[PDB]
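Report on one structure; see the data block that follows.
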Protein chains: 2
Amino acid sequence: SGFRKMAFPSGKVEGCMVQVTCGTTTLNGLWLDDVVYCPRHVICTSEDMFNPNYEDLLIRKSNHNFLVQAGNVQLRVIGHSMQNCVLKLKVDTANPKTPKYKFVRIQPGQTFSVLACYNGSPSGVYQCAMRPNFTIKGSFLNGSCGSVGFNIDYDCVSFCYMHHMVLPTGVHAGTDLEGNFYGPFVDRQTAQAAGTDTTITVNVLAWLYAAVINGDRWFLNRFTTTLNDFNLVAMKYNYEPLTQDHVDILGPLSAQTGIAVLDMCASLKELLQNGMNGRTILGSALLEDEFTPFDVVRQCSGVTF
Amino acid sequence: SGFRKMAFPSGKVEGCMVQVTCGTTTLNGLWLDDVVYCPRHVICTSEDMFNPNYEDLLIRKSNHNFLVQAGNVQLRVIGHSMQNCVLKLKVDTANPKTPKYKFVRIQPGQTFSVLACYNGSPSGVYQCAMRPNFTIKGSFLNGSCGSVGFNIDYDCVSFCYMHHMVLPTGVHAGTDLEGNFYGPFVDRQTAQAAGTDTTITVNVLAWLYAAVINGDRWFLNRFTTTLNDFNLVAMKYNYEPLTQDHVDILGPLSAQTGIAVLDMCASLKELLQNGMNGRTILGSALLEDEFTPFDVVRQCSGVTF
Ligand SMILES: Cn1cc(-c2cc(-c3cc(Cl)c(F)c(OCc4ccccc4Cl)c3)c(=O)n(-c3cccnc3)c2)c(=O)[nH]c1=O
Ligand SMILES: Cn1cc(-c2cc(-c3cc(Cl)c(F)c(OCc4ccccc4Cl)c3)c(=O)n(-c3cccnc3)c2)c(=O)[nH]c1=O
């Protein structure tokens, strides 16, 4: 009963967060095995950020110019390298709290938990979605760079995001753990447009299934639609087109509730054309698109880790 | 930049979660030092729940009838006692991961993080508020009993909630860690009304300050009000009365933004009387009341733990 925006338990990631200092700049790093990962702009000063030559800047740094602390445990840096937009510092000690982990590049529309950190110390945890335009709508202040996003699969942490910057529009951009930005963005203080964003249709549908399961049912109607007819409405309202692959991903929820996917599409079509008429769904007066079908099933089934 | 419903990092609580089994019943317990805390209905069968005599039921249990596992570490039970609605099992081993902690009874309108658990294994973490009627709007499935709510203050975990039950209305009820229920509720399967609930006015005001800080400003107007005039509107819309103590708690946010508390009350009054006109505030089409003034300052200042 109930439906909340729920994050993964963050303990396994907390034990990997460290503080990385290079000269005047300090930010967050991720210590896994004997490597620390952090944004490469740790090597920049404020003046460098407008058109940094990162290869040139890194050449002026030696191992001993990087200080890494895990709590008050000082780590010794014995190597450094740059991979795309991330810096990898080899340290002389393997993190004893390293969880089972992998690095994943997530798809737009997928969700993950963010552990927001400052000066290497965890501050809070929240859930969010990779937007279709490869931004995230996070909560980040100065000093949060290097905070990571992740999913947890039983005992395995899949790291998918490292925070690098806030755009002038107030939305957030970052990389995977190989240092490749999501979206068109560069780690430079220069004008950068984010794409037109859209609403994640398959997630909205999943959330409507979650609502029915919890007893919010007023939006169910006697109409149906076709995939093609629904997608005409999706395009008008700036929703992502629904594909058969999306229909298939909703199969388990359709099976549990007995509501065909295209009938739920007919409900969503009426909500888009008519609004909510002052009503709410799972405590929201908007259509929510940051729960995936997997999220809904996990929360409506009680999967643990 | 951004504003999210943010939970505390849960690692310190994860290391305290255990599985408690008594006969057929298994649920979650909290292992601190050499004591495990859990709901006393762990000693009940389904048939006992309608009018249980907990003193009589506990008399039929011995130390060896309680099994406690922390992962695969089996704990030996060497004593048991009942305190109000909680059971305390003394074990032969102090939890080596016990954080600095205290037990707190929170006030209505205060927020806390919940670590939802199943069979002793953490599942997810979310933030929520103690409602004015002493329920919480959580996300709990069968098996979540014994999950705990908490706040973290640097290195100290203040445990304030243990989950006991879902009411027929789908809202959730529980105790403090001394086993005293919040609200009028009893741990019996019998009809139980929750009070009329109300909206947490001082929290809505805090969230409006958070919105201004983040650049959502359209609801600011040229009007003002008095405490008494505003409270006439509060009563009409089922908002808690605003007191001078509430005004004082909002002092820091007033000081940061330069918006007098009573001017923000004038904004809130207009929102209550006129609605949002199809607009949103911090991504919401409703007035949000589960952020306290402390929450807003923490998230808009970057406090870590
Ligand atoms: C040295 N240093 C730097 C940072 C840090 C750096 C950045 C940051 C990083 C890079 Cl590469 C940028 F190109 C950048 O230009 C922003 C911009 C301006 C104009 C047009 C386009 C763009 Cl993109 C900004 C940042 O945005 N933030 C931040 C702040 C608030 C919320 N989220 C992120 C923080 C830090 O945290 N710690 C630390 O020590
Ligand atoms: C043995 N056992 C029991 C539980 C367990 C017990 C309960 C539960 C506990 C007590 Cl004391 C009750 F009086 C109770 O009557 C509900 C009720 C019915 C009619 C009128 C008023 C009321 Cl109050 C229910 C529960 O509500 N839930 C639950 C389920 C879904 C979400 N949240 C909570 C779970 C468990 O999790 N594990 C485990 O082993």
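Here chain A follows Swiss-Prot, giving residues 3264-3568 in order.
Yeah, the Cβs are placed from backbone N, Cα and C, and that goes for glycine too.
Every protein chain shown contributes to the tally, and the Cβ of A:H3304 (active site, for 3CL-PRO activity) ends up with 24 other Cβ atoms within 10 Å. Marked as active site, for 3CL-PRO activity by Swiss-Prot on the basis of sequence analysis: A:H3304.
Packing around A:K3353 (variant position) is summarised by its Cβ count: 16 other Cβ atoms lie within 10 angstroms of its Cβ, all protein chains included. Record note (Swiss-Prot) on the natural variant A:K3353 to R: In strain: Beta/B.1.351.
Where Swiss-Prot documents A:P3395 to H as a natural variant, the accompanying text is: In strain: Omicron/BA.1, Omicron/BA.2, Omicron/BA.2.12.1, Omicron/BA.2.75, Omicron/BA.4, Omicron/BA.5, Omicron/BQ.1.1, Omicron/XBB.1.5, Omicron/EG.5.1. Under the DSSP three-state reduction, A:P3395 (variant position) is assigned to coil, being neither helix nor strand. Of all Cβ atoms in the shown protein chains, 20 besides its own fall within 10 Å of the Cβ of A:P3395 (variant position).
The active site, nucleophile annotation in Swiss-Prot covers A:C3408 and is backed by experimental evidence. Neighbour count (other Cβ atoms within 10 Å of the Cβ, all protein chains): 25 for A:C3408 (active site, nucleophile).
Counting only residues at least six positions away in the same chain, the Cβ atoms of A:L3505, A:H3509, A:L3513, A:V3524, A:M3527, A:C3528, A:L3531, A:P3556 sit under 8 Å from the Cβ of A:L3468 (variant position). Among the natural variants that Swiss-Prot reports, A:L3468 to V is described with the note: In strain: Zeta/P.2.
Ranking the recorded positions A:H3304, A:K3353, A:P3395 by Cα distance from A:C3408 (active site, nucleophile) puts A:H3304 first. Ligand 1 lies within reach of none of the variant positions A:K3353, A:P3395, A:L3468, judged by a C-beta closer than 6 angstroms to any of its atoms.
Rounded to a whole number, the distance between the Cα atoms of A:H3304 (active site, for 3CL-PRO activity) and A:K3353 (variant position) is 17 Å. A:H3304 (active site, for 3CL-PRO activity) carries a helical DSSP state (H, G or I).
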